[PDB]
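Enquirer: Pasting a structure below so you can have a look.
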Amino acid sequence: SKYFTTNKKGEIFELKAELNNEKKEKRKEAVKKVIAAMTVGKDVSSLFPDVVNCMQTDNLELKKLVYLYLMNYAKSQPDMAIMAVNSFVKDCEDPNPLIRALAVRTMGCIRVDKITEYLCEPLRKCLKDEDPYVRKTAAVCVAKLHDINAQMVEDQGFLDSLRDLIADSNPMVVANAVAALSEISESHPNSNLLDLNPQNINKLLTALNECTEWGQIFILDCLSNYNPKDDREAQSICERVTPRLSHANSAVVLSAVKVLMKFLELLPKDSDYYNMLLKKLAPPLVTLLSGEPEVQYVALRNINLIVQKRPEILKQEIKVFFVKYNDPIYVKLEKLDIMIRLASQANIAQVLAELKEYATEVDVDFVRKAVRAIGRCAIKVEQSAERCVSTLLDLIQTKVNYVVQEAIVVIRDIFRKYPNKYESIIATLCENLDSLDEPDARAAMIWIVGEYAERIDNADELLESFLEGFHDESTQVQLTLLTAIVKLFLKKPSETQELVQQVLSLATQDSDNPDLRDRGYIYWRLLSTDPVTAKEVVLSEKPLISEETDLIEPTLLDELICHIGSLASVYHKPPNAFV
Amino acid sequence: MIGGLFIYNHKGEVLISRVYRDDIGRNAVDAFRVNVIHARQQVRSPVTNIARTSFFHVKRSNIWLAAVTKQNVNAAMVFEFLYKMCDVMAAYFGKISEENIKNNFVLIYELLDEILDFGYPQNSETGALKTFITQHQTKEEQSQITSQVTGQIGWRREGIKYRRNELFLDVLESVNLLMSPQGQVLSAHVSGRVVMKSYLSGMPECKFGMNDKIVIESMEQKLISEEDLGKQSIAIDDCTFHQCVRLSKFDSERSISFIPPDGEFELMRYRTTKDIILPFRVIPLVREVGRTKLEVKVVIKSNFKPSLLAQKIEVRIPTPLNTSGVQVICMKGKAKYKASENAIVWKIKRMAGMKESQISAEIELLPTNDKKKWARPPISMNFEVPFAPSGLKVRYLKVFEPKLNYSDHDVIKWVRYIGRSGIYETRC
Amino acid sequence: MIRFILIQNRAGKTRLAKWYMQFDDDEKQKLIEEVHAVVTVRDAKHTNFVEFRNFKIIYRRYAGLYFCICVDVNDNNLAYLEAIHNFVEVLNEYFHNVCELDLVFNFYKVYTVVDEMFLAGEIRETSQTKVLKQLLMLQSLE
Amino acid sequence: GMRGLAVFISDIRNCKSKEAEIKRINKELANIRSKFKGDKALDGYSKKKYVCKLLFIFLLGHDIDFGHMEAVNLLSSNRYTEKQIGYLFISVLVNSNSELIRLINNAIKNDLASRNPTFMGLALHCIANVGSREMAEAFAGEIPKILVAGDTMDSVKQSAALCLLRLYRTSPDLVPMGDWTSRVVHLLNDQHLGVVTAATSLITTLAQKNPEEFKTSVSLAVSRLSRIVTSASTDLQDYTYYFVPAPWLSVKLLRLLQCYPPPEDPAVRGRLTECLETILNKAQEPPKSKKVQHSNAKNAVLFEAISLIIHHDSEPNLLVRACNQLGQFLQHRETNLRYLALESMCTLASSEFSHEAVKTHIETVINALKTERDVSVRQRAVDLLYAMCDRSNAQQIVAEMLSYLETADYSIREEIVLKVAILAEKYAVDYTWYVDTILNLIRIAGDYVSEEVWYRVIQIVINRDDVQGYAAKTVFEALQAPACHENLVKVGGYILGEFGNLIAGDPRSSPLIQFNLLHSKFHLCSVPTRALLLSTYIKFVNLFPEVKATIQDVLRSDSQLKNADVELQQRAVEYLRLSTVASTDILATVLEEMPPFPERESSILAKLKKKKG
Amino acid sequence: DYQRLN
């Protein structure tokens, strides 16, 4: 087994020389050099003659290494596979069922059209087999057969046989059957797997209770596809889930929570086993975050997902999100984030104490996130908003733009929720235009402009300055300037005429976005038409949005429920978004 | 289900190239290497997506491990598999390194392909694996392996013989403690597991008792027998199990059934986040003198039975960084200072229970406490202690061999109760 | 012009680092590692002039040695390839079937002769007989 | 002649456990440091040994923070090897402490005063590499006084030439010229090509600065170069390598003259024509030699001469010869051969003269790139066909290019689809079929294309005024395609918003259905798409009243009322307060067919060009 | 800690 990791420079001919020794030693060591070549990814297909002539043998390890080499290299050379099928036949006549299953998996690891018929009835006899490994590998290589050509009446009869093998006593064979069919559902005639029925549900549930975690998770995802017709059967099902606590958990737990939430839509008055689970769920969720950094990391993903979906009793377990030094930066991040999401009106004093503590730590990123979160707390209960005022102000006075940069947008949104309250800071902001580098923050300042260009009288000179930026800035910045100027001309028509006219000419003739150009169109054919009418629409208030603070698309969330446990949900990006 | 699973060194070349899907490309693999294995930035994640392609690549050690897939799976089971893999690698040959992989190559490959075929992950019960999976069958052996596969019993159970039937348990209780530096236990939790070392014949199912829903109540029953309303025993805040238990049996009657394997293993891990016993009463706190001096006050009241003797008592008391004038206080133990970590190591040879050693410190400074300021490093006590903090202990223990001869009495039992308090940190 | 001149062994490490601009530890090291990886993955049908994401190197592979000389976009690769071949001839000629250990004790000789016939990022000289002549007559300069 | 150095090489070469390396390093450290930090240094053996060690260790991943004034002591040390290791050290170890640099430049001026070859040569070598501005300060005209004002030999002179060429390519500011033409052009007439090569190099530099300065060059240069071609290798035998005539110097001369304009002269450039015939008629022969190096040099100077002829193309016969040669050239079994041939061809590709003659090789290119398994060659071929493309070929070119692109890399995918699209517009007259082509493009990916591309095609559409009904109908077709490509969504949505009336007498034309459909897509996109769709939705009513009431009901949903942003808030606001509250005349009043966009220049080209490196 | 139990 010892490393060889050598192939080059005529030592292929030394490989020959030792291959020019049928004796076992040179053969095995040469083989190990072949494995070296295969690992380092250097083809040794030239040995297929040598490999096949020495391949007349009976050694198990030799059989296995030949299996691997032959398979993965006939992948690169389908021609000489003629040699292979003969041996594979010989093995399918080798009474060792384990060696037979190894032959079956090596063989069914390749599919073109010919080995297919060579194995078909032998394959059916692996279905008409009684060994868990032979039938097991049979199902696995039936799945592997579905790699391609999975449209044939032969493969369909195999599908019928295995489809009845869905009913199977052998835990191994039935388990990989479930796994296989669940994967085959990904073959999308969208009419896959018509074997679902209540008694089947019960028997596979029992199996799950007694079969390995593999089959259990397979059953779980299959149930994630079966749609019960009411809650009573779902009641009994959640009873079957009752013992699905601590196991080889993480996967099982995520999938179980998936299947449950799939049925967890009725009321906790409809059943209290519902609310029994709701209350009982917190400590296992802690264990999820008390597991291993990567699995606690996944757990944090899923927990944010849950809080989004289910804002409930976890509202008292923020303790888990209590950041520490040793905690890794992003884990600390989500900790603090859901801490804010688990707004503890009691702790908000000491919470914000901790928050400014964090502000006094040594990373830009989490600091910016915390500034945003504190701003959200200002968007939350008003009391907080005053300490937010003071703190974010002194943070401005830290004179590190990036903080203040996103803080500009934060305060923009706060003042959107809470306008004409602390305009006093707008004065300070006036100096802070010589650092505009964030289209978000710049747009926030221009939003302020549009807001209070009636109170802002110095708006004139600063705006004719800002006219330096007409090109080389992202369209939303333009549009923000345009609507701010529109607001201004509405509130101060006295001196916006030259401004609106030049900016309209420019943005409409230098336009590339038809929405921008025709927006200038609308702007004039409303303001040339009837500003007297424009003000009523525009200058009237535009109601708020009422505390979004990073909401979720429900349906997306609702559909990622079909993924909570799978990469899509945990990744919080649509399964479609990645292919 | 999954394709390539490649183990990597630091220099980035494969330590294995274990593929399980056609889609897998060499162009893909080398890209993965040069981009994840090599990257100017150094903040990453064990999972990685590159062009809508998942990459669970982990360094479970100095040695790495890359799991490549472009199929939406449960990442959690992927990682479970990775664990089980490296864990059984250890179990079979301890250390896992270059030679550990090399001189195991063939077994590695056949196992991986078996335990996971085309990405379809098979079990790793290893009920008799290492026997024939050893670093040539008989009819009896053929049928035997076929049946043991079909046999729904694992963890090395075929009916064994041990010249004696004895088990030694060790209850480890990790002290998960944070207390306010002024004195208030912010975190009062315990993380413990039931590791079971057994030397018994046959394949016995065993049961066991550990006081529930109440504070605790063959040759030695117990030296600390469970007095009524005894030591802290609670509804286990979280009780974690392992695949020998029967949680159906539990949630039916709050009792699993476990057929344990032989030798050492972890029967069940558990956590309780409440009801603990404090070993000391320390109020470690720092004060600041304008900005030219930071002063730390550490009054370490130890609180256990004086009969209890903790040894090698080393408490971490960080000294202020800027150090101009030191002010030392000594009560009992040994004065040790830590430079390059700027710490008073009030290292005490040993401590009995219910004690108190106070060290008050002043360290003169230069103003650096600004919008960014001194990091207050939690003062921690680190030492040796075996302990049953909750004292939730053996309510009973039911072991047998209900097949041939050796009964409960024919088994001799043990346990240890090793507290674990390195989590005794607070300054801020 | 000649950006630099790197020569590495089959044992990895660049056995001659010769530069013509103010490259730096980070830069030189990246160059070494990247070029080395490329040489490894580059198989036999290749050229002697690989572009690296903004410009090329005139590289020359040998069973043990890998002579890599960096230029940018325009230099007629062939001429420089023949120049490198010439220089190799000169070396093993004078170094009389050089083993690496020779230059391990005489790397400076190779370096100063490079400096001789190549200068300022360009070929200072190419004249085989005269090169050998002047070398030998000045391979006696204490 | 010195133990420590050699014995150290010996041992540390045999040390392998990096800690043992470190130990040997620290032993030499004690040795050398203490020998310099105390234990005063000795002159020949000790200095040479330790300093060569220091230099090579500095190279080994270390540095020397001393012995540099003592390296001046090496320069002021008897053995040439000491002065030489100082030369190298200071040349290898960039210096500081300008007094060091002061002594350095002083010693340099001395090594110049020492008018022996070696001193001056090594001095110029350190001047070039160390390259302190003070050199070209003190030697602005002094290095001229080296290379000229005294003209003796080659080696040291091209040494000074490369030195001064460094100092000039780096600091021409410290170079006042006046005029030195005659000397260097007589060097161009010098048969001692040792100088003449580096000469022509630096002269080519100055001619990049001043071509006009050198027309006197032209005649003597073309005479001498015609000679070089005709006088190949019979003499100057060590100016002769594999019997090629002065390849580097000839290429220098040809590329230099290439700065100068195309052929205009009858006789001088008649002699040029003679050389052209010479070159081509000599390259055509198979090699009596059997070594690729000869082929290498011949093809190199071939590229040089052809390039010199390239970009003129006033030479129809010569262009034919070149086309034939290239035709043969895309058959040479080494990928690099046909590759560089592809570069040369795509270079020449723009020949209005030989456009058709190249286009003849279109299928050659096609099967080659299909049977290629490389891309470099393929991009050369893309540029080749690009320069020569036209409507006729383009018809199929679309098909084959797309069939290739569907399997390719990703950035290059964008650049290629963009360049072929702008090719299409260069030939777009079959605007309906071109629209279909664009539909196919989007259908391929339609999710990676940048903004100005579909911007441009939309402008084209509104500027096309011919297929807008067809366009709208086909857009609808693409819309009932179940899949989604947000670029398609934006573009075609807007189009039907303005052109859906042009496809209306059909059952599928049913703004109710497609409206609710887009609504199902409405809130699953990026933000700007939502603004586009808002414009489209407000177009809908005033162009399709039947759906209005429903549109009214729907645009009042909390979503657009609670859309977090400011903008979409206001956009939905100005839409609703005008729909819900509707004068019903301002609707049509505002609504306008969005006239064909005013003329532009498709800056997509310049954008791709800046992307072009 | 090293103690006998049963």
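Heads up, the Cβ atoms here are built off N, Cα and C, so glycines get one too.
Straight from Swiss-Prot, here's the annotation block:
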- C:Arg15 to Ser: Reduces interaction with CD4 endocytosis signal motif; when associated with AP2A2 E-21 (MUTAGEN)
- C:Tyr62 to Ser: Abolishes interaction with CD4 endocytosis signal motif (MUTAGEN)
- C:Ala63 to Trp: Abolishes interaction with CD4 endocytosis signal motif (MUTAGEN)
- C:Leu65 to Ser: Slightly reduces interaction with CD4 endocytosis signal motif (MUTAGEN)
- C:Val88 to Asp: Abolishes interaction with CD4 endocytosis signal motif (MUTAGEN)
- C:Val98 to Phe: Reduces interaction with CD4 endocytosis signal motif (MUTAGEN)
Enquirer: For C:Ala63 (mutagenesis position) and C:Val98 (mutagenesis position), what Cα-Cα distance in Å is obtained after rounding to a whole number?
Expert: 13
Enquirer: Considering only CB atoms and a limit under 8 Å, which mutagenesis positions from C:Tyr62, C:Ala63, C:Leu65 lie near chain A?
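Expert: Going by the Cβ criterion (under 8 Å to chain A), the qualifying mutagenesis positions are C:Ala63.
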Enquirer: Using Cβ atoms only, which residues of the same chain lie under 8 Å from C:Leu65 (mutagenesis position) while being at least 6 residues apart in sequence?
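Expert: In sequence order, the residues whose Cβ lies under 8 Å from that of C:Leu65 (mutagenesis position) (at least 6 apart) are C:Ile7, C:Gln8, C:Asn9, C:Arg10, C:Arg15.
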Enquirer: I'd like the Cβ neighbour count for C:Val88 (mutagenesis position), meaning other Cβ atoms within 10 Å of its Cβ, all protein chains included.
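Expert: The answer is 15 other Cβ atoms.
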Enquirer: Non-local Cβ contacts of C:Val98 (mutagenesis position) (under 8 Å, 6 or more apart, same chain)?
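Expert: In sequence order, C:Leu91, C:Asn92 meet the Cβ cut-off.
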Enquirer: Could you say whether, by DSSP, C:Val98 (mutagenesis position) belongs to a helix, a strand or a coil region?
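Expert: For C:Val98 (mutagenesis position) - judged by DSSP and reduced to three states - the answer is coil.
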Enquirer: Under 8 Å Cβ to Cβ from C:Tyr62 (mutagenesis position), same chain, six or more residues apart: give me those in sequence order, or none if nothing qualifies.
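Expert: Counting only residues 6 or more apart in sequence, the Cβ neighbours of C:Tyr62 (mutagenesis position) under 8 Å are C:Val88.
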Enquirer: For C:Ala63 (mutagenesis position), what is the tally of other C-beta atoms lying within 10 angstroms of its C-beta?
Expert: 8
Enquirer: State the count of C-beta atoms found within 10 angstroms of the C-beta of C:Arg15 (mutagenesis position), not counting that atom itself.
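Expert: Result for C:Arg15 (mutagenesis position): 20 neighbouring Cβ atoms inside 10 Å.
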